[PDB]
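Note sheet for the following structure.
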Amino acid sequence: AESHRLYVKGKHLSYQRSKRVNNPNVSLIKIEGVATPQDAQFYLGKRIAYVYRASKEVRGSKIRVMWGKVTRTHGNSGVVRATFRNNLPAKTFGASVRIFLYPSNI
Amino acid sequence: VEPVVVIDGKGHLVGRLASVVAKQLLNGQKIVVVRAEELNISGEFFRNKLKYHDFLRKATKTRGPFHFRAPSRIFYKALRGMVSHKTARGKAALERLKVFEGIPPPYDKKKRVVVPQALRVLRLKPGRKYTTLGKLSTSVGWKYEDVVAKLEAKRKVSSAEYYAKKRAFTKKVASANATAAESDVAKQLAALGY
Amino acid sequence: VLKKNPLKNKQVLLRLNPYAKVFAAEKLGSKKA
Amino acid sequence: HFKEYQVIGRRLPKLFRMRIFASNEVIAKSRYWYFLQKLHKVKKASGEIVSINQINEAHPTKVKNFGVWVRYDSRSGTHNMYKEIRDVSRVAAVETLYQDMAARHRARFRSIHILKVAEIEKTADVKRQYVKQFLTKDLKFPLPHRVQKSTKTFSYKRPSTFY
Amino acid sequence: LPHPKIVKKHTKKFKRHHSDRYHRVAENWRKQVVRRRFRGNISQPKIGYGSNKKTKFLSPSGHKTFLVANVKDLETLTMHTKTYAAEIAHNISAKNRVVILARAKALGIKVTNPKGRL
Amino acid sequence: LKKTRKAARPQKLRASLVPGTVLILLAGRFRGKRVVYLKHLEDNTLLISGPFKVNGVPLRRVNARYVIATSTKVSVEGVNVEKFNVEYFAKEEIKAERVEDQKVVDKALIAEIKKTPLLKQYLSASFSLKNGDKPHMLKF
RNA sequence: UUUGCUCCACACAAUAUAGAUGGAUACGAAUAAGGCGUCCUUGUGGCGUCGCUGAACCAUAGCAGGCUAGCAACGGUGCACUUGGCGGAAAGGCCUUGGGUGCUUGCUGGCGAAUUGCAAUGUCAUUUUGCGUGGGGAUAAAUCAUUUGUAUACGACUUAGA
RNA sequence: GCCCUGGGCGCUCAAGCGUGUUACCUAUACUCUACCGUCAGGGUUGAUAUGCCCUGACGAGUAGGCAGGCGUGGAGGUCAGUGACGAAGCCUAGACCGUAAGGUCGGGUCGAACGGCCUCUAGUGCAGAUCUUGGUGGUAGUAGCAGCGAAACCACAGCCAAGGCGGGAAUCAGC
RNA sequence: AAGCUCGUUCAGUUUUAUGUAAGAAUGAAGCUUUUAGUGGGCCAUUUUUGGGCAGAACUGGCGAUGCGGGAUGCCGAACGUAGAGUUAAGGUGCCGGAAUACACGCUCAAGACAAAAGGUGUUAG
RNA sequence: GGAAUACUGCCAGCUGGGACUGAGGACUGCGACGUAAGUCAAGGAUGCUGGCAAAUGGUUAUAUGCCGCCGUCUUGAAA
RNA sequence: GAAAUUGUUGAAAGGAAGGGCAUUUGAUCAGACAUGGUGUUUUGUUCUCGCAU
């Protein structure tokens, strides 16, 4: 099979914030295809992985990955809040993200 | 989603189209606008023309206001105010945007897209006046409208022949499918949804 | 040292009000007229 | 979503009776008390509400040309107004009248008094053209310029408004 | 073991207001918009930052640092070896450092700063 | 340490997991491959088989939370999985028993797989997502 | 500058990504109508019918995708060539004739998958630059000097000369 | 009812207006829990103490009042304390502890005396004072005398649209 | 702060007496004595003064006041350091975290002191 | 004549998905299960498993999302 | 033998920055100092009574 994807793709919008105050401890992640919080309810608890490349070779590879998790839905458009052990850099606003299908229940 | 999305400005509204394009850009989506010279703005021609002419003379004093004539640049300015420009995030978002009068190549040989919620005809109440933008650009100083139309006319030609060839190909494919019907594979596919 | 919440954790709910056992064993919450 | 309630009072007698439309019994009681002062001289502490009961439509399955008499307190005094509304139930008919008043005269629940509501069972009795037009024989009319809620942000077919 | 997560609460050490702009101002904290704790300004040390009693003064290795400069001081920890670790003062010569380290190793007392001047 | 009152209650498996069900692995070297569930182990892992002869996936321990359940089921009553145990995976290069036991297990399941048409090739094909897929809508 | 410069073939490194992880999957025109197939006494025409979302179309099966056997066609397609046409708006792409060479899951079989031990994106894209060979191509230009006088506050500008 | 005469982009079956119905955005506010402290109550010794504890509440704030701590000079007692195998002082983009005055350690120079503990003592803690003494920058290779080398001034600012009294190299020619 | 000694005595708390014997409700003390500082005006309000304006008897709020909202200067809410969930004010086209949400009509130029008057401007009794 | 259903309120009814929290430290206490031994969700987390010789993380520079010159002065908080 | 100030080298970036909340990149470092903890036979003043183990 040409396609080996096993994770639902998405995008990173911005951290939870107000008009003038922003808390980077919570990140708003948009999942492609989701439209309402009801659909996003299935993605709750799914691990979120961000992949980026660095010139230096890290201990295991040339790829560095952050391991996060989903917490709860957000908004009426189906946006879901994401929390990571280490908050994502602000430069990744609008960047894509990987949402795995595990842990699952279906 | 396609890596790049081409939006046809024909029959669209400047405000809603600019807002949605800016929102998509902030999300990190590449978008391109074509046929911007055919974009439309709500209200009669006089109202839109006055709203633009007054802008040209509001002063900052040439460092600030620029009497920019290109309708594509006018649309970019309209979208410019809907983005957090003068910052790395906003400026990077604008890098994924391009506006061209008509449909220059290689965008001609690619499928364009339209925004259902930004259609001028769909959202504008029937019978009310509207502005074609092209006349405003011509009156405010633009002079490439004639050339734009002249070289867009050739765009409809050749593309018409390509559409005719595709229509013949689809006719042949439909005939092949019709004669292919009633087969065991087709029957199984129909039973299993497909 | 820890405040057990009634309603939840039925074990603590039985500590108070011994009649809860009879109430649950007789469906008194949906008693017909 | 209004509700129809029947409220009576007698200041602890004549047993004054009137119909009150409110979203809940609490609002209905307050409106009844307020109307008591206008009708006569009575106070809340004078007595008690003898009985309050919600009235349900006898059959919410029939279209009725409700005739409604409504008095409202405009910015320059109060004036008596009468209107006819085509609807299926009194609860919906009064809500439609309230919405129409708020849209035009900008009169709301605070300054609107409901006097009487009665159905019209005979044609030519409704003197309002906007309701009279619907009392003719089975008619047909189109719904031009229909639209569809496009959930997807992008469209490729250039949707048409035909019905 | 009895070495639970030691939350420092505020790892960043406080700095005197405006000390970076002016050289003459030392970095030692001193009270005076900062007094009004305005938004976007340095936080003021207060009672909220108090460390837990059960983990106060404990190093990341889960042992208290005790200064030692003689054999008797090191031996005093023989009863409290489980909690108190030895630490050689900077003024101790290398000659006595070897003896101190040998005694600590023989009695099981860990040395926080070994290899000093060795 | 105080006498913590937390009994080791036996694990409860979701109703969507039944022996002989076709499993899909989302993590590991065999991620995206289709596997057949066999038995639940005492360690809270799922004993599964490719079978090895069909897709090359041997008998392995897997976690339920990383496995997507499917409605397609196959017979697994004839396979004597009682031999396998948690001790069968301890290590403290392939062992000799790992080949004969795998072959014996797959012999009692290849016939069942072939009984259902297109099931052998279906398992031989690795599962993967495609453009426009909506896993929440899909029943899998 | 020991092919110095340049375009290529293979060949090892650094460099990073405003952020692939199947496909930007091409008419025009109206939105109080337009297509599609057909008829033709060819028209703003007649007939059957489509929308009410892409929630689709093309593809998608093989150790992340190998070896090999048999059946039906010479269709589909990865790639090196070759005849020819179109694309000047940012054409820099679209193809077209003929064979050549792999696969073909269209159909039926035989081989290996394990040990990464219950998962650690489990590394497959190019943007730029640096060093090592071979297959070709061409070998110039500017400043000062000299001076000019249309120019000329001083710069600057305009010239002639192996 | 609305219109005419009388925050930016833009918006026009509004993204304007009034009203009705659901959802969502989040303050140091509220609800559950981890920790410091104060305030209140109680257990405590046929020894388990100015101690070891249990339970609850509370945490804004100028002048002012009270309480608890670090540090510098010197003195009384102690560590039969440290130190030419290197103490004081100095630097550290190396680390640890105390939320705090600060303390400790390793490393580069160092060459002759110092440190903790229980107390006593005071010429005891600096960013201001157009502060004092001394030293050092731009000004500046500027006026100046191809020379010889300052002074004034210097928190830091300046390109304007308006209101809370504030939409880019370098030098030569005008005021 | 400073002694006593009563554990109960108190209240900017609410109606009948005619302002109370209250065995009406609700919440939960006193005399002292010496000891630092304390001599402002104002936003709104009250009493409701007359002809623009100028004093004024009063009741809530700062001075010493963070934080969210109103681009910035009244509403919400008054403050230990942290994790988790719901809200006030204010918002859900972008900047700006949130529905280009539903429903009834309005409006062609607006829309986030002028209302004294006119309109063959538009929609209702 | 008959039920049904919308709505309201109750369940000391059942069954899940997801987020934070593990705080106490040998038993004494209130309860449920059981004919008894004993067990329990009953005055605060346990059991199993995997990766590791830089592991986790700290200071610092630089770029990204948001926020933002001092003491005394009148004293109305003020320029 | 310290600060302002200045000279060689290494990191940096484009009408301005030092300041506050969370993260990556480049450099850099304590890096766990685990030296630990479990029961016997071999030979000499029968032996783990205890030493090399």
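The residues of chain C that appear here are 312-344 by Swiss-Prot count, in order.
Positions of Cβ are set from backbone N, Cα and C atoms, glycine also.
A mutagenesis experiment is reported in Swiss-Prot for this position, C:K314 to A, and the note states: Significantly diminished nuclear localization; when associated with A-315 and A-319. The 10 Å shell around the Cβ of C:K314 (mutagenesis position) contains 5 further Cβ atoms across the protein chains shown. According to its DSSP assignment, C:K314 (mutagenesis position) is coil.
Among the mutagenesis results in Swiss-Prot, C:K319 to A has the note: Significantly diminished nuclear localization; when associated with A-314 and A-315. The residue drawn here is the original one. Under DSSP, C:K319 (mutagenesis position) is assigned to coil, being neither helix nor strand in the three-state scheme. Within 10 Å of the C-beta of C:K319 (mutagenesis position) we count 9 further C-beta atoms, all protein chains included.
Spatially close to C:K332 (mutagenesis position) yet at least six residues away along the chain are C:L325, judged by Cβ distances under 8 angstroms. Experimental mutagenesis at this site is recorded by Swiss-Prot as C:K332 to E, annotated: Leads to an inefficient release from ACL4 with a delayed assembly into the 60S subunit; when associated with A-334.
Residues near C:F334 (mutagenesis position) in space but far in sequence (CB under 8 A, at least 6 apart, same chain), listed by position: C:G340. According to DSSP, C:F334 (mutagenesis position) is assigned to a helical segment. Record note (Swiss-Prot) on the mutagenesis of C:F334 to A: Leads to an inefficient release from ACL4 with a delayed assembly into the 60S subunit; when associated with e-332.
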